[PDB]
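Novice: Take a look at the following structure, please.
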Number of protein chains: 6
Amino acid sequence: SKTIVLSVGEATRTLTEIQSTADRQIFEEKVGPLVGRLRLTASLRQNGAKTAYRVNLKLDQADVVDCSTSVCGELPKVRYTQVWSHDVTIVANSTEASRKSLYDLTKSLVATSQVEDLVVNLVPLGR
Amino acid sequence: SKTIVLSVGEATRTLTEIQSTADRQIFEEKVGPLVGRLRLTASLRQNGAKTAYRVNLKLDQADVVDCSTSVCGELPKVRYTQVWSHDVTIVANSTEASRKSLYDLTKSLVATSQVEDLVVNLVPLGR
Amino acid sequence: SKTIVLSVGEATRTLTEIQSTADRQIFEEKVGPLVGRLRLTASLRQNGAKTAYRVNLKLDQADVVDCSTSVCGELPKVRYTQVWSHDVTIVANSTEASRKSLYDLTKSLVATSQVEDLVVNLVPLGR
Amino acid sequence: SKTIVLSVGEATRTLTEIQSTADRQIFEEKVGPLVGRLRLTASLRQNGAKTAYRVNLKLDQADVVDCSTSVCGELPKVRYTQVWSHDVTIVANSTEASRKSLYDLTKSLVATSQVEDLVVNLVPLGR
Amino acid sequence: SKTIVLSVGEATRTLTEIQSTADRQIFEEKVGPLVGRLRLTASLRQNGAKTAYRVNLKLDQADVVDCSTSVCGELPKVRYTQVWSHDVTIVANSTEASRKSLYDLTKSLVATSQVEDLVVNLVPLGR
Amino acid sequence: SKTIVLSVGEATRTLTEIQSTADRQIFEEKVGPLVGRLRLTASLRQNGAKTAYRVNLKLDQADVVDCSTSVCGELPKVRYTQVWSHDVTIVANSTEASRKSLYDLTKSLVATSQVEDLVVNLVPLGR
């Protein structure tokens, strides 16, 4: 299979390849309950007349709840569902330096504190 | 207005707010030629019956070419166009710790070397 | 690739992964002649409407014979074929303690002397 | 009748023969509530034209729940059902040493820690 | 992934595994432009009633052309396409010495000067 | 007629032209028994509307067995058959340097130790 190690700061999470296919790669996190966990869908294809390409990356994670600790009968039930898809449209005949600069800019925008505030406090991006 | 500073590694790019509106925020990068540059579209809304929300983030950048350096007449013409949209469906009554963990996982997946290889070498994600 | 070590008592056998696929994992034992050896087929899937799961495990081993030691001319020919399939239907929302107890009971029933007699002497299980 | 003693580590469970028949042997565990307990189905037959044989072994155990301890009225109700069947296709004219080696290999694969992890953590077998 | 190093005499080319699948392995050479490069397709299967096997090996390489050095606008365009497929039908119960002798004969026929002349000067093989 | 000398390392084999024809050249090895020996089929043609060409090269060798050394009476009988065909699709208006580089790369891939292991041990190519 295929293992992916993610560092959150104090613990390390492990995602395992489940559904190995070319047009659809499904990675699932193995921690405890398999239902309602962390899943990742990856897809790669072409477009038009062999011009550019298309990459899709989605990450889902549904929270679960359980009442067997106090209530005398309740199966683990999912609550909400979060969907975070992507879309990469990069042509083949491009530039390695330009692609590296774009990746660095995306990494900086992700690691900046403005997107974190936009996600947490729901405040529009504008600092 | 609203300025956004992005660090690519050796230089700093500046994006300026251009179309300040609630349902559509348009940021445009100011470097030289305004046509065919870096643009960012942000949108925030609700859904259904005041249950969750919907956030959309798109980033476009079209390359330009010019022949006035050698050829004696050619206006700056755009070449290809890249579209990278997003979709955030996070409910209000959620969990701050869960949202922070999801953001950290997304940042780790973005900063990992697998997505960079998938973007550059067009190799399906699976290491 | 993926290696599996099995201890028979005095020697150790090694099975190697050959056909790495999600819906069908084929492990083959590497000792000498690849044709007519030990093979293992593993499969994992879902069922109905995301309720439970389905696991299938089959183990085959066909004996071979050869006459090149005495007779002039005879290629290694397979004789009989043995099929030992399985079927695991365990729901996701279950109990870890119950699953561990069931696995321990299955291990005890396998390691008991009654199933060995049923296999060897073909005597019905009932001691 | 016919009693079977199984050692779990700290306690001993007793299974009693209930439905004594040649083509179908039904063993049932006697602990408390007979409904929703441990049952075992054994079957032995032939195949084709008196060539080989066919042995089937299934083990079922359904969990039960009750609310009479707190709620003032609820009969013991079954929850989920687990099915673990088998299939033995061993020809008569075989080899005692080969059968013993196969049984030892099966016992080792059952007692190994990989199948336990595959059962508990639902991680595919591959260490 | 999987890297393959090929020595042409003065430089070394590197082919990288792209599409890892059992029934179809796609290797792609990484030098510059990914479109119109060196690709290799490998396939392995069985035949009939588990008698022999079937191996297919194809190698493609399409030349590209570009006019951006002089003409002020022309994307890299492919020209011709070359297809060199193979077919290996070797039974399992064969002979290692015979297979080695056949491989040595094939290597000698490939390295001989007659096939090179047949490829270059298009002269029928017959020296 | 047309003789081809192949060096295996310690001995030299001689193949003789037998069926001299334009659309089908059949070379046969002359050592002893003509039936069940080494044969080579060569074919050259065009394609479409005078664009490129098509070259086909197949090499067959069937092993033989005989029992007249011990058994009273048994004619030389063929056992298995091996087929190794080729396909060359090279356009006329190409490049001599590119063709030479491709031939050198093919010779290196043939003489490498990875294809030898793939042929002998039946291990997929990937070192």
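Numbering of chain C is taken from Swiss-Prot, so the residues present carry the numbers 2-128, in order.
Just so it is clear, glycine is given a Cβ too, placed from its N, Cα and C backbone atoms.
Record note (Swiss-Prot), mutagenesis C:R40 to L: Loss of translational repressor activity. The unchanged residue is displayed. Per Swiss-Prot, the feature RNA binding site maps to C:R40, C:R46, C:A53, C:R55, C:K59, C:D61, C:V84, C:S86, C:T90. Among the mutagenesis experiments that Swiss-Prot reports, C:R46 to P, S or V is described with the note: Loss of translational repressor activity. Under its mutagenesis entries, Swiss-Prot includes C:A53 to L or P with the note: Loss of translational repressor activity.
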Novice: Measure from each Cβ of the recorded positions C:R40, C:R46, C:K59, C:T90 to the Cβ atoms of chain D, and list in sequence order the residues where some distance is under 8 Å, or 'none'.
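Specialist: Contact set vs D: C:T90.
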Novice: Measuring Cα to Cα, how far is C:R46 (mutagenesis position) from C:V84 (RNA binding site) in Å?
Specialist: 21
Novice: Fill in the CA-CA distance, C:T90 (RNA binding site) to C:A53 (mutagenesis position), as an integer in Å.
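Specialist: Taking the Cα atoms only, C:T90 (RNA binding site) lies 7 Å from C:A53 (mutagenesis position).
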Novice: With Cβ-Cβ distance below 8 Å and at least 6 positions apart along the chain, what are the contacts of C:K59 (RNA binding site)? List them in sequence order.
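Specialist: In sequence order, the residues whose Cβ lies under 8 Å from that of C:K59 (RNA binding site) (at least 6 apart) are C:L41, C:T42, C:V84, C:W85, C:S86, C:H87.
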Novice: Using a 10 Å radius around its CB, how many other CB atoms surround C:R46 (mutagenesis position)?
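Specialist: I get 10 for this one.
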Novice: Cβ distance under 8 Å to C:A53 (mutagenesis position), same chain, sequence separation 6 or more: which residues?
Specialist: C:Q47, C:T90, C:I91, C:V92, C:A93
Novice: Counting Cβ atoms within 10 Å of each candidate's own Cβ, which of the recorded positions C:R40, C:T90 comes out highest?
Specialist: C:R40
Novice: Compute all pairwise C-alpha distances among C:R40, C:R46, C:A53, C:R55, C:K59, C:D61, C:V84, C:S86, C:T90, the residues listed as binding RNA, and give the largest one in whole angstrom.
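Specialist: Per the listed residues, the maximum Cα distance equals 27 Å.
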Novice: Let me check the 10 A CB neighbour count of C:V84 (RNA binding site). How many other CB atoms are there?
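Specialist: By my count, 13.
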Novice: In the three-state scheme derived from DSSP, which category covers C:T90 (RNA binding site)?
Specialist: strand
